[PDB]
Amino acid sequence: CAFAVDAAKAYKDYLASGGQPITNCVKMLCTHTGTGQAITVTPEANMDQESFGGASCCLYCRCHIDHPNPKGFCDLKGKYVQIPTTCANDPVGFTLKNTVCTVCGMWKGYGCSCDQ
Amino acid sequence: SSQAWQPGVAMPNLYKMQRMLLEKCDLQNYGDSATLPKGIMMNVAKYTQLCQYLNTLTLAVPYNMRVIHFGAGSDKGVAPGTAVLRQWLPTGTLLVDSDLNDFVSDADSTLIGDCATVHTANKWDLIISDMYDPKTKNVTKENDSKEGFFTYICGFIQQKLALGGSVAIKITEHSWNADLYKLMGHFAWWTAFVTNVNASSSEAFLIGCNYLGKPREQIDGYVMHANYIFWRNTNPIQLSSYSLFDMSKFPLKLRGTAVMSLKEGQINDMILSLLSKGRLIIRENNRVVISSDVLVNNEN
Ligand SMILES: Nc1ncnc2c1ncn2[C@@H]1O[C@H](CO)[C@@H](O)[C@H]1O
Ligand SMILES: [Cl-]
Ligand SMILES: [Zn+2]
Ligand SMILES: [Zn+2]
């Protein structure tokens, strides 16, 4: 398939053009005293984050399209994703645009302190 | 009252013992809305309070626990209730959910279709249903016991709920079934639980705690629903979101409850006593296999 829809680029371009972020991401009630890691088996928001059900924050899940992983696996479905409170207006955009540190499990740039 | 700091209110036992006639439900606080924490959906708040209440019962919580959740989709295309159940349940709990309409879910597996199409090889430790048809809320017509998905739920419980297991099935003034109330008498204990965030509604969760597979009590479900409505009609419940703000003890404790496979002849009074205390589950510990029947038609 030389042709494949690039949903990620479409959403980024849509946001940059002033489009409204995807809504109805499922925010969880929690203590907000968790580890702050990015993607966890139960909500782990710290005081600076909100925790969301993972599937509802996944662009591919929400758009009903194939995941880019060759086996179609989803990093978020069945887990909880922690989103900085300052970015919680657009959890899908946040998870799409950012990366988890493979070492400490925090978001690169939003918790990871490994370059230190 | 002090009820406002609870997750909700369970039917007081004395109301269960009445012989009321069925009346229209007229709630004092109807149309009031609770103030939910910023950005929190009603269905997350509601399931959170339900789970907070279930934490107070003698649920069996085995290793390799199996839970099935009917009516899990929303008009939003997501599954907020499933997200709360998976937060509540021990990590690794097998969670299956289902709905008539398509939705995306955090459950381990999701089946889309009428619940009547759903079959499972295995038994379950907990059954949750939020299935509801708002077309039942017809105040101009008689309020009779409903069939439809309630007929499926009654059979599903009797065929596929492990002994010792529990259920929470959503009902309303008009969405109810007499046999389902009668089946509550096949559990060691039961109630009708109203969440404090949705106390302005005639909704409740009918909860059966520790299934015994046989009647412990003979319940007339037409009378029991009348008793439930009488309770709601005479006991205004203050809308409250207070319990949502303390999540420290929310997770369901992994009790490691024992699972045994037993044939009906071996279920003696001792076994029945263990089942009744939340200390035993009886079912196979095989693989979890589910399916949905699909009707095939060629329209050409
Ligand atoms: N017979 C049914 N089978 C499956 N889901 C149902 C059924 N009736 C209602 N629901 C679901 O119950 C939820 C509550 O209205 C809705 O998501 C609706 O699709
Ligand atoms: Cl009765
Ligand atoms: Zn996904
Ligand atoms: Zn790191």
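Just so you know, the numbers here start at 1 and follow the chain as drawn.
According to its header, the structure was obtained by X-ray crystallography, 1.8 Å.
Any Cβ shown, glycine's included, is placed from N, Cα and C.
Per Swiss-Prot, the feature domain 'Nidovirus-type SAM-dependent 2'-O-MTase' maps to B:2-296; the stated evidence is sequence analysis. Per Swiss-Prot, the feature active site maps to B:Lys46, B:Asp130, B:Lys170 (among others); the stated evidence is sequence analysis. In Swiss-Prot, the entry for mutagenesis B:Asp130 to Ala (Swiss-Prot position 6928) states: Complete loss of virus replication in human respiratory cells. The structure shown retains the original residue. Among the mutagenesis entries in Swiss-Prot is B:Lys170 to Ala (Swiss-Prot position 6968), noted as: Complete loss of virus replication in human respiratory cells.
Features as recorded by Swiss-Prot, highlighted on the structure.
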residue  : record               : DSSP class
B:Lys46  : active site          : helix
B:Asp130 : mutagenesis position : coil
B:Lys170 : mutagenesis position : strand
Long-range Cβ list for B:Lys170 (mutagenesis position), cut-off under 8 Å, min separation 6+ in sequence, same chain only, gives B:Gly71, B:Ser129, B:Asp130, B:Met131, B:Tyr132, B:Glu203, B:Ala204, B:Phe205, B:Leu206
For the recorded positions listed (B:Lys46, B:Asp130), most other Cβ atoms within 10 Å of the Cβ sits at B:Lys46
